[PDB]
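Step one of this worksheet: look at the structure below.
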Amino acid sequence: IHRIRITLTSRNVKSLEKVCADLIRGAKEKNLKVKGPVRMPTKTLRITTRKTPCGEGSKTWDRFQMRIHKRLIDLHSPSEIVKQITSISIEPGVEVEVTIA
Amino acid sequence: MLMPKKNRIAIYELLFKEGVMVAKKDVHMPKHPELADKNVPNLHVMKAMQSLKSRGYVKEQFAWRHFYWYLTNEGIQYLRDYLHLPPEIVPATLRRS
Amino acid sequence: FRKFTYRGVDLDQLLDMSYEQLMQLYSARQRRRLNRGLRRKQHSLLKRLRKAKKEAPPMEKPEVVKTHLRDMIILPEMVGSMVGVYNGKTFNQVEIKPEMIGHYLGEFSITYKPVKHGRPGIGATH
Amino acid sequence: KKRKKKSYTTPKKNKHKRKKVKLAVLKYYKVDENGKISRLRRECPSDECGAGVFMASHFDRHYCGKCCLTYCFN
Amino acid sequence: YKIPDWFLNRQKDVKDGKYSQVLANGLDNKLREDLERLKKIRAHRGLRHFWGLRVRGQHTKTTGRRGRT
Amino acid sequence: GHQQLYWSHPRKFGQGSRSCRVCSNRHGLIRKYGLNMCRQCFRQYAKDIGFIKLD
Amino acid sequence: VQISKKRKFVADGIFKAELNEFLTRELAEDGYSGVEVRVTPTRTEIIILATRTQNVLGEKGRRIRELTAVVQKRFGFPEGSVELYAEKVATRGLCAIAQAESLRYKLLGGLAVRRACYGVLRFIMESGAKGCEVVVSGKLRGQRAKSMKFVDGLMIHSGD
RNA sequence: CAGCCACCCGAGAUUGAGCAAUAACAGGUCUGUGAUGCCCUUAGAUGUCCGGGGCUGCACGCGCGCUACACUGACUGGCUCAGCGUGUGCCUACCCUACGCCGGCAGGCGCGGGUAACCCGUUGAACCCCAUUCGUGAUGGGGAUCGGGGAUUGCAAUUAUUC
RNA sequence: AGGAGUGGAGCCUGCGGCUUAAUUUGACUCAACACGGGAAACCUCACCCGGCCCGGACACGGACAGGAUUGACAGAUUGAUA
C-alpha cells in the first residue's frame, strides 16, 4: 500500500534535523509524494535531586534535564525504495524506524 | 556449598561451552538467570564461582553488581584434566572463525 | 448481675450462627481477613494450644502456649488458653477471657517498659 | 557498642550427631525360609519411591522423606 | 420514615444489637463512657485511655501543654 | 522444609531486589525510568546516561 | 520487547555507562581512552579508542572475542549482534583520560609524584593543548594530606 | 568621556535561571562506593532468616506551615477555563481513566482508550456574577482530643499509621 | 514604607532529657535540628535475644569410599510447617 511512515527519535536537534533534511531531499529527488517533517512535541524529563552525597550544608537541588525530540514523515512509495533510502549512512545517535498503517 | 554434584558439573559444562561466564549478586532471586527452569538458585552459583576464584585459577572482575570471569591457559588445562574433557573442545568464540 | 453479651449474642449463640452472619456483629479488619480468605500461620500454633488445653490437669489452667506473632479472633476455639507472647526478650502471660471478642489480641501485648517521670536534664532549658 | 554476648544459656551447642552402621544389617535379614535377601521392611507402594527406600520402621509411624505415609497398628 | 441505621451514631450498639434512637440526658454520657468496657479488658487502647492520651497514634512526645496549666 | 526456612514472605512491594545497580545499596534510590541507582552514582553517571543541567 | 522512548533512551545511557565502567576497570592498563556506540537497523557495534592497539588486542585476538562474548552474555542481547572494533586515538595529548591513566601508571610503578606531574605537564604542552591543570591530592610527605596543583597555559572554568 | 535620567518607536528599552575564579575550612561524608589505607576481624558474627523487636514511648522551651478569627466572609450551588508531566514492562509482578448495574463511602466485572497532541481531556480544578440561614458571632467555622460501620495492592496492619 | 505574617494557640518526619534491650546515632550560629532526597510493620532496620552457612582455599593428624543438612500430624522445644 501507499501508507508508509518513518520515525526519527533522538536527543540532539542538529543531527536529527540534518538527517531529516537529508531524507526529505533524497525522497524529493525521486518523484515521490512525501509528507514533510512532522515535529512531535518534544518531551523534557525533569529530575531535581540532592547534590551532596550525605545530607549536609544547603539545600542545593540539581535540576538535571533531558529533552528528547521526535519526527514523523509519511510518504507514498514502493517499500523497496524506502529501504534503499533508509541506508543512506544515517547519523549515529538517532533511532529510525519504519511504520505501516 | 552443600549443593548437588550435577550443579557444579553443569556449571563447568556451560563455562567450557562458553569459555567465559558471569556471576550476578542477589539473594531475593529464586535461581540463576541463564540457569532458569533448571532450579539452580543463584546463591549456590555465587558460592560456586567464589570457590573457583578462591582456588586461585580465575582472576576476579567486578562491575555494577556483576562478576566477570577470566580464562587462563593453566585454567583451561586444569578444567579439561579434572572434568576429563576431550582434548578437542575449544572456547566458544574461536568457533565460527 | 446483668450478664454481658456481645451485641445481644453470647458465646454459645455465636457458635450457633454461621461465621458469615457473625461478621455483621464483628468489626472490620478481622472482617477483611476472612473476607479475602484465610491461609497458613494459624495451623501449628492452634494445634499446640489445643494440645495444651487437652493435656491440662483437671480443674487447672492449661499448659503454657508459646507465641511470637500477636494473633486475632475469628472463632472462640482459642478462648481458654494461657499464652506467653514474645515481647523481644521475655514472654508476656495473657489468659484469654470471654469479653475479648471482636478485638485483636495484639492490644493485650507489650513491647516497651512504661516511661519514668523524673527531673529535667542539663541541656533542656532552651 | 559492646559485645552482644549470646551466652546466657547453652554453654556450647554443637552440630547434630548422627551415627551410622559401617554396613547396614538392619535393612535385610535371614530367617524367612528364603535363600535370597528377605523383606522385613514395608515396601512403598508409591511410584515416586521404591524398594531401595527404607521407611524407618520405628516404634511409631512411617518416615519417608517425600510422601511420609502413616500406618496405625493399635 | 425508614431512615437506615448507618446514618445514626448508635449503629452496631454494644451489649445488644440496637439501631433505634433515644435522645435523653443521664444515659447518653454513659454510652459516651464506652471506654470503661475496654478499660476492663486492659487493652493497649484501654491503657492509653487510662492516661488520657490520643489513642489514634498522635505524637505526644512533649507537645500537648493545653489543659494542664 | 526449605521453602518454609527461607523467604516466607513474597515481596511484591520490595525495593532491594531492584536496588542500586552500581553498588549494592538502597539509600538514596531513584525508581524513575528503571535507572535503579543511588543519587551518588546517578550524579556520577548522568552525563554518561544523557542528563545535563541547563536551568 | 519494546518500551517507550524515554525509558529506552535512559536504558541505552545506562548500558553505555556499564560498558565504559567495565572497560575502564579492565583495559586501563593498555592505555584505554574511550568508547563509543553505533546502532544500525537490528545491529549494534561498539568501538573503542586506546593508545596501545597491539597490547589491547592481545594474543590470537582472544581478548576482543572473549570480552565481546562477556558483554553479549551480560546484557542479554540477541547473540551475534555485537562486535567490538580496534581503533587508536587521534592523539594521546589532547585526551584527558589517556594522560590521567599515564600519570596513574607512572605513579603506581614507583616514582616521585611531582616528577610524574611535571612530565605529564611537559607532555601536554608539547602536544599543543591550549592549557591544562592537574591536581594530585593525598599523603605525599608526612601524615597530613595537602592537595597539590599544577597549571599551565590558560583554563576557563565558567559559562557554556 | 565612560555613562545616567526621560520621550518617539518597538513585542521586548534591566525575563529568569544554569555554569561560575585565587587560595583555603584540621566543615560534612570512612552509614554510596565492589575508592579506600592502618588498628579492631578471623566465630561465644559485627547479614539478608520470624521480621518477632522499637523513635506512632512524655512533667516544660527553641526550630522550618496550614486551619483561625467572617458579614474582608463559612454558606445553596448558575458556572464558564489550566500548566508540568510520569503512565499496561529481555527476571520491571507496581500501570492513568470512559459503556451497564449495584452500593454514602473503600470497589467489582466483558472487551477495556495508551507506543502517544490519537487514550486521560475542548485536564468541566482556587476565588468570584447567585441561592436558603448567620444581620455582628464563642456556635453552624476551630471535628484538634473517645463510639460504630467497608474495600485494593498487604503472609501480619496490635501502638485503629493507610481512604 | 511596610506586605503573606512569623514564636504565637491544638495536630508535623524532625531535634533535644527520655527509664527500658536499644528509643538508637551521624550532623551545634548563619555554614546542625521536613537534613541524611528519613511520609519508616517489611529493603530507611544501624541497634536488643535464638537459630542460618562458615563466604576457612596451604601446610599436618580421624570413620581415613559410605563422611553428613532439607525426612507436612505426636513426642527433645524463646516455632509445632527452621
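All residue numbers given for chain G refer to Swiss-Prot; the residues shown span 3-162 in order.
Here the Cβ of each residue, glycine as well, is placed from N, Cα and C on the backbone.
Copied over from Swiss-Prot:
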MUTAGEN   G:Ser6 to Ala  No effect on phosphorylation by CDK1. Greatly reduced phosphorylation by PRKCD. Abolishes phosphorylation by PRKCD; when associated with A-221
MUTAGEN   G:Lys18 to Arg  No effect on sumoylation. Abolishes sumoylation; when associated with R-214 and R-230
DOMAIN    G:21-92  domain 'KH type-2'
MUTAGEN   G:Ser35 to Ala  No effect on phosphorylation by PRKCD
MUTAGEN   G:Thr42 to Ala  Abolishes phosphorylation by MAPK and translocation to the nucleus following exposure of cells to hydrogen peroxide. No effect on phosphorylation by CDK1 or PRKCD
MUTAGEN   G:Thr42 to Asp  Phosphomimetic mutant which is detected exclusively in the nucleus
MUTAGEN   G:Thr70 to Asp, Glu or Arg  Abolishes phosphorylation by PKB
MUTAGEN   G:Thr70 to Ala  No effect on phosphorylation by PRKCD. Abolishes phosphorylation by PKB
MUTAGEN   G:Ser139 to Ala  No effect on phosphorylation by PRKCD
MUTAGEN   G:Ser149 to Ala  No effect on phosphorylation by PRKCD
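Feature map: Swiss-Prot annotations on the structure.
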residue  : record               : DSSP (3 states)
G:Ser6   : mutagenesis position : coil
G:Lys18  : mutagenesis position : helix
G:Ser35  : mutagenesis position : strand
G:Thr42  : mutagenesis position : strand
G:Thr70  : mutagenesis position : helix
G:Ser139 : mutagenesis position : coil
G:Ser149 : mutagenesis position : coil
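With a cut-off of 8 Å between CB atoms and residues at least 6 apart in sequence, the same chain places G:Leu51, G:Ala52, G:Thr53, G:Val91, G:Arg94, G:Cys97, G:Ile99, G:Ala100, G:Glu103 near G:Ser35 (mutagenesis position), listed in sequence order. Taking the Cβ of G:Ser6 (mutagenesis position) as reference, no residue of its chain lies under 8 Å away while being at least six apart in sequence. Residues within less than 8 Å, Cβ to Cβ, of G:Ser139 (mutagenesis position) and separated from it by at least 6 positions along the same chain comprise G:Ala147, G:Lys148, G:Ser149, G:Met150. Put simply, G:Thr70 (mutagenesis position) is 14 Å from G:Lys18 (mutagenesis position) when counted between their Cα atoms. Counting in whole angstrom, G:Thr70 (mutagenesis position) lies 18 from G:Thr42 (mutagenesis position) by their C-alpha atoms.
Across the mutagenesis positions listed here (G:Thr42, G:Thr70, G:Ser149), the residue whose Cβ sits among the most other Cβ atoms within 10 Å is G:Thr70.
Proximity to chain B (Cβ-Cβ distance under 8 Å) holds for none of the mutagenesis positions G:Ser6, G:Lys18, G:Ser35, G:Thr42, G:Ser149.
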